[PDB]
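J.: Dumping the structure here so I can ask a few things about it.
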Amino acid sequence: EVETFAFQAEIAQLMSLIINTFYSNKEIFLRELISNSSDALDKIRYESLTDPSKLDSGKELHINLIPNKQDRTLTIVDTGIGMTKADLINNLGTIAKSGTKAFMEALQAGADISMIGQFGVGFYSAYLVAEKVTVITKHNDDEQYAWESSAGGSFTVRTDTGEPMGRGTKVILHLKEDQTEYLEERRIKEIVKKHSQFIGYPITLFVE
Ligand SMILES: C[C@](O)(CCCc1ccccc1)c1cc(C(=O)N2Cc3ccc(F)cc3C2)ccc1O
């Protein structure tokens, strides 16, 4: 069973601009995804200081980059905390809450403020290079979910029956035909060095 959701109006407008722009500096999509992987890895790591059991779903904390020229996909896999179904719907489309209003609400509720920024908006830059994005994600004590969109104003969420992940997030970028440089080892190495060199987790490029 598949559920379809509309992007919030301003996010839909942003995605339309991203899809139709000739913006030159497209390589920064990778920085934005690796940065969210690193934040997800920090989260399961800090959380495992008070609850060591949260790493039963996988001890290693890392990021893998997997180009596939046959499928024309670039996959980014991390073993971070992963996303719940609510995280997918709320943060990857339907809600755009200001950090300030979220901060006020957290103060009044006595809740922590660590998520007042959601996951940001920089990751929509993936549509500079991808015509479709699939996200497979697995959070502890929740099921494995697949999120998908080709940026036509909507996205889908379904329970994933594919290969189990353990814990974390996998972003599959189905690249546009003119953006296949991001499957080239030399190009990926270059942009990791320029924009993601100081991430505090191993970033491993898989060779085809
Ligand atoms: C959002 C993404 O950036 C997915 C975006 C795909 C997409 C691309 C383009 C358009 C829509 C969606 C992303 C999310 C995650 C994840 O599991 N997080 C994030 C985070 C930050 C802090 C935190 F404390 C806990 C978590 C959980 C990992 C890698 C990612 O890369």
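We number chain A the same way Swiss-Prot does; the residues here are 16-223, in that order.
Placed from the backbone N, Cα and C atoms, the Cβ positions cover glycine too.
What Swiss-Prot records for this protein is below:
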MUTAGEN   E47 to A  Strong ATP-binding. Strong interaction with HSF1, HIF1A, ERBB2, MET, KEAP1 and RHOBTB2. No effect on interaction with TSC1
MUTAGEN   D93 to A  Impaired ATP-binding. Strong interaction with HIF1A, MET, KEAP1 and RHOBTB2. Loss of interaction with HSF1 and ERBB2. Los of interaction with TSC1
MUTAGEN   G97 to D  Abolishes ATPase activity
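Surface or core, plus neighbours and distances: that's what I need for these features.
T.: Secondary structure from DSSP puts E47 (mutagenesis position) in a helix. For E47 (mutagenesis position), the number of other Cβ atoms no farther than 10 Å from its own Cβ, over all displayed protein chains, is 18.
In this structure, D93 (mutagenesis position) is part of a beta strand by DSSP.
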J.: At the Cα level, what's the spacing in Å between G97 (mutagenesis position) and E47 (mutagenesis position), rounded?
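T.: Between the alpha carbons of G97 (mutagenesis position) and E47 (mutagenesis position) there are 16 Å.
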J.: Provide, as an integer number of angstrom, the distance between the C-alpha atoms of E47 (mutagenesis position) and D93 (mutagenesis position).
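T.: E47 (mutagenesis position) to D93 (mutagenesis position), Cα-Cα distance: 14 Å.
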J.: Let's check the environment of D93 (mutagenesis position): how many other CB atoms sit within 10 Å of its CB?
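T.: Total other Cβ atoms inside 10 Å, all chains included: 27.
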